[PDB]
Amino acid sequence: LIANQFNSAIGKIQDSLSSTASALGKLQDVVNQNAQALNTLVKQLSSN
Amino acid sequence: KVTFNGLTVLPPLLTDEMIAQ
Amino acid sequence: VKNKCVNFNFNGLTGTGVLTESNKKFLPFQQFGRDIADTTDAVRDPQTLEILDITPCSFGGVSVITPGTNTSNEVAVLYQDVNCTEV
Ligand SMILES: *[C@@H]1O[C@H](CO)[C@@H](O)[C@H](O)[C@H]1NC(C)=O
Ligand SMILES: *[C@@H]1O[C@H](CO)[C@@H](O)[C@H](O)[C@H]1NC(C)=O
Ligand SMILES: *[C@@H]1O[C@H](CO)[C@@H](O)[C@H](O)[C@H]1NC(C)=O
């Protein structure tokens, strides 16, 4: 029983990960923030 | 699930496969 | 001159880069494009009505690998993120 519960438990992780892209919000935020940082940094070159 | 003005990007010392080991 | 680092001056739009043939479709009244950084991205040759991309010349950081002068004076140089054909 404990075996089956753990195996099935593993499986649900796939679906939650496979379906919900927002399950990985934290890492995506890190990239996005940095991407925002650089883009702002780039854009200032246009300022007078 | 995750995605010329002097600005570069250095590569990480460990590689993605390196991490996997 | 194409495909080579040149100092270019088109109608007073000066700069340094590699001039390549482009696939951009300028409108008949647009002399030159831009990037998000307000740097020139493409120009129209005033004598030959064609569109040229401008790519900044290859560059990269320089990092020295030294075993330690206490051991050797022989060094190895790392040209970051540059193809070996341009060194
Ligand atoms: C300007 O004259 C040159 C020859 O000196 C010619 O090749 C070029 O086509 C001319 N530009 C035009 C017709 O727009
Ligand atoms: C390294 O430096 C020490 C002095 O701090 C010196 O005694 C030693 O000989 C040096 N190593 C070599 C290989 O020369
Ligand atoms: C480096 O140059 C060679 C030609 O010698 C080319 O085949 C290769 O794709 C180039 N690599 C990059 C990353 O531009």
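The residue numbers of chain B are those assigned by Swiss-Prot, with the residues present covering 825-827, 855-872 sequentially.
Heads up, header says this was done by electron microscopy, 3.5 Å.
Cβ atoms here come from the backbone N, Cα and C positions, even for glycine.
In Swiss-Prot this protein carries:
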VARIANT   B:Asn856 to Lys  In strain: Omicron/BA.1
VARIANT   B:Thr859 to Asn  In strain: Lambda/C.37
Subject >> Chain-internal residues near B:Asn856 (variant position), provided their CB is under 8 angstroms and they sit 6+ positions away >> reply: none
Original post:
Can you check what DSSP calls B:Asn856 (variant position), collapsed to helix, strand or coil?
Top reply: coil
Subject >> B:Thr859 (variant position) CB neighbourhood, other CB atoms within 10 A >> reply: 12
